[PDB]
Structure formats: structure tokens, C-alpha cells
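Inspection log for the structure reproduced underneath, given as C-alpha cells.
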Amino acid sequence: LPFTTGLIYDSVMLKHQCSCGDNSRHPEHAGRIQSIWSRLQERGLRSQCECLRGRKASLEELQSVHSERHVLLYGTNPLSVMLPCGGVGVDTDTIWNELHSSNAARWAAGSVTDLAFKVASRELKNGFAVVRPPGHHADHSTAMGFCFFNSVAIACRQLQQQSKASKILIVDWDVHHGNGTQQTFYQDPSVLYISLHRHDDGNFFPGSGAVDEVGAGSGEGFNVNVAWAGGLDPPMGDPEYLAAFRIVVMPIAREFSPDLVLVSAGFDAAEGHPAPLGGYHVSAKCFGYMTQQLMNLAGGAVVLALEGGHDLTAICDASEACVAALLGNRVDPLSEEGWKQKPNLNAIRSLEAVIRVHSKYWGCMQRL
Ligand SMILES: CN1CCC(CNC(=O)c2cccc(-c3noc(C(F)(F)F)n3)c2)(c2nc(-c3ccccc3)cs2)CC1
Ligand SMILES: [K+]
Ligand SMILES: [K+]
Ligand SMILES: [Zn+2]
Ligand SMILES: [Zn+2]
């Protein structure tokens, strides 16, 4: 393998679909990764990477994060809940194809893990995993919010257990809180979880991720929720997310000083997601710039994994900008008016609350 960025993709993950067929009623659809994949080729980025198929996560790998009941239920074939549309699912949004969902879920976990390992060995510089279904809502014994196995969490646990990375930063910029990821690593100080999400007083899915939630035991202070409050007006976008990176994410990340960075890279904070899917206005350029900023950490050992994002062009724009950043292309911050705008008052109060809480734990948060 050459020292460039790696891309993970495989058609096996397309097969995760409800039997009723309707991609509108079930918006977490195959087209999401399919369109990103062809977009990377159309724009000439795909051929510059090393393209990898990935693999099934083993039952053992799944059990490093999930319970035995959970893994039997979603990880294995029966032989070895009803929905309004007639298909089967765990709940109304989280569907279950009785032939393919388990396979596709295990592939997503397995492939994010395989990519992280290749990056951790410096066999690959960095990587982007174009996977579905998403993972960050799946917790120890609950599939929910379109998620079955927490691929990023499973990848992180394996890197640790195989001794391939001492300290791991997990950044989650999907607009929803990664409740699963927070839970798994809540008491482990060798994993730093930083989420930027729409919180709005706990009235936005999943409802978790309050600024107060800092971790526990040895892991106190190693869970950082940039929980945006105040709602959609004034608009939430680049000024606020750039501000979050300048003030919270990067300084804490640098103080932590990880050996590898994992990114739960959802693109549902992007333009084209209305309320109540997202309602935020983060541009593709900003996503690629955030990737570029995370590439300064951990000797450039960075792995992104697709979580959420529905609007096809928006998630294609963003994914394109992240891969370009991974390949070394740089974003000039002076090339965009609007990045000159101060962040809105809701974002400033949100960050102010994050700083008040985490000044107990981090020197870079301890002001006068
Ligand atoms: C149809 N009806 C009204 C529209 C509906 C609203 N969604 C939610 O309320 C909702 C609830 C739980 C979880 C999530 C969610 N969004 O991203 C993620 C992920 F895990 F990050 F990928 N989870 C979203 C939509 N969901 C999506 C969607 C598309 C791709 C991935 C996830 C959700 C588009 S519209 C679902 C229920
Ligand atoms: K998040
Ligand atoms: K932690
Ligand atoms: Zn259906
Ligand atoms: Zn999301």
C-alpha cells in the first residue's frame, strides 16, 4: 500500500434497505454512499487515493463495544417489530432487512476499523470511509437512530486493544449528538470525545449531550459537548463552527495530544437540511477546512467515517471537500467573505458554557 489517503467503499452496504422499497419514507438510503462514490470519480479525487473494499467486523470486534445479546440479535443469522409500511424494523426509523442489514452493518464497522489500522500503522497517511448504515447512535445494547453498531467506537476500541494507538481523539461534527460514542468512552481518559451538535435544551435527537456531561471517574473532563442552544435563528454555520474549532476543539485536542484522530463525519449540519433534520448552514469549504485543521494533530493520522447527511449534493459537496483536504489541498481562510463575520450570540453563549464547565479540567479553558 502507498502513503496516500485511503477510501473505503463496497456495494455490500447498498443492500441495507427496507423491503417496501421506498427511499423517501426511509431517507437513510443506498444512494447516499453511491452518489458520494461516483462524485469522487467525477471530480477526479477517487483515483488519487488507494481504494479499499473493507471487510466484515468479527463478532469479537462487535463485543468490544456492544453486549452479547446485541451482537447475537444484529450480528448473526437466525438459523446458525412490525412497521406501518409492512417492513420489519427495530423502531419506526431504524429498519431491518432480514437478509442484508446485519451484513452491511458489520461491513461498516469492519471497514472503518480496517482503515483506522492502516492509518495507525502509517501504511496510509489518512482516510475517508464511505459507509452506511451510520453508527454513532448505537450504544452498548440499543440500536437506534438508523444505527446498529458504532463503527467509530468499535474501531477505536480495537486500535487500543491491539496496542496500535495510545491516545485517541474522536471528533463528531454530525449535527446530532453521538450518544453511543459518549457512553462507550465515558470513563476512559485515553479517549477524548468532542461533539458539536444542535442541543436546543435537549429537544433535538437524541436529546443527550448537555455541556454538563464531562465524563466520569478517570474519564472526567475527557468528554466535551459543544452543545449549541438558542435554535435556528440567527443562522448557525461557518462562523460558529470555525469559532468552535479556534476556541474549543483544537486547543483541547492539542492539550490532549492524540496519536490518532477519528472523525464521526456526518454532513447533516450542511446547507440543504431543513428543520428538524438539521437546519444549519455549514458549507463544504468549512468541512474541508475542519479536516485540514484536524490533520495538524497526531502526525496527520486522521480517519473520517460517514455518519449522517441526506441532501445528496450537500453531502457530496462536503465529502468532496474533506477528501481534497485529506489529499493535501489547502483552504485559504481569506478567500471567503462571511468567514469574516463574527459568530452569532447563541453560539457565543453556547461556547461560553462549554468553557465555564471545562475550565475545571483543561488549562487552555482556564481564563481569568
Ligand atoms: C421521516 N420522518 C421525518 C423526517 C426524518 C427526521 N429525522 C429525525 O428526526 C431523526 C431521528 C433520529 C435520528 C436521526 C439521525 N439523523 O442522522 C443520524 C445519523 F445517525 F447521524 F446518521 N441520525 C434523525 C428524516 N430523517 C432523515 C435522515 C437521512 C439520513 C440519515 C438519517 C436521517 C432525513 S429526513 C425521519 C422521520
Ligand atoms: K455531533
Ligand atoms: K473519555
Ligand atoms: Zn418500509
Ligand atoms: Zn445526524
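Here chain A follows Swiss-Prot for its numbers: 516-595, 614-901, in order, are the residues you see.
How was it done? The header gives X-ray crystallography, 2.5 Å.
Cβ coordinates are placed from backbone N, Cα and C, and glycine is handled just like the others.
The feature Zn(2+) binding site is assigned by Swiss-Prot to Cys533, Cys535, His541, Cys618, with experimental evidence given as support. The active site annotation in Swiss-Prot covers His670. For the mutagenesis result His843 to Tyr, the note given in Swiss-Prot is 6000 fold increase in deacetylase activity. Under mutagenesis, Swiss-Prot gives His843 to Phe with this note: Enhanced deacetylase activity. A mutagenesis experiment is reported in Swiss-Prot for this position, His843 to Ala, and the note states: Enhanced deacetylase activity.
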Euclidean Cα distance (Å) for gap endpoints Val614 and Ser595, 18 residues missing: 21
Rounded inter-Cα distance in Å - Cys533 (Zn(2+) binding site), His843 (mutagenesis position): 17
Contacting recorded positions for ligand 1, chosen from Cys533, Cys535, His541, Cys618, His670, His843 when the Cβ sits under 6 angstroms of any of its atoms: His670, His843
Chain-internal residues, separated by at least six, CB under 8 A from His843 (mutagenesis position): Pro542, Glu543, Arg547, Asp801, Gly805, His806, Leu810
Cβ-based isolation winner (fewest other Cβ atoms within 10 Å) among the recorded positions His541, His670: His541
Cβ neighbours within the same chain of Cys618 (Zn(2+) binding site) - under 8 Å, at least six residues apart: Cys533, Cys535, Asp537, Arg540
Which listed residue (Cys533, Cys535) has most other Cβ within 10 Å, given these are binding-site residues: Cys533
Env. residues of Zn(2+) site, Cβ within 8 Å of mean position of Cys533, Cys535, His541, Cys618 Cβ: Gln532, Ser534, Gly536, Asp537, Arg540, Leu616, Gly619, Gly620, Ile628
Nearest-integer angstrom distance between the alpha carbons (Cα) of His670 (active site) and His541 (Zn(2+) binding site): 17
Among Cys533, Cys618, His670, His843, the recorded positions whose C-beta sits under 6 Å from ligand 4: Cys533, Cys618
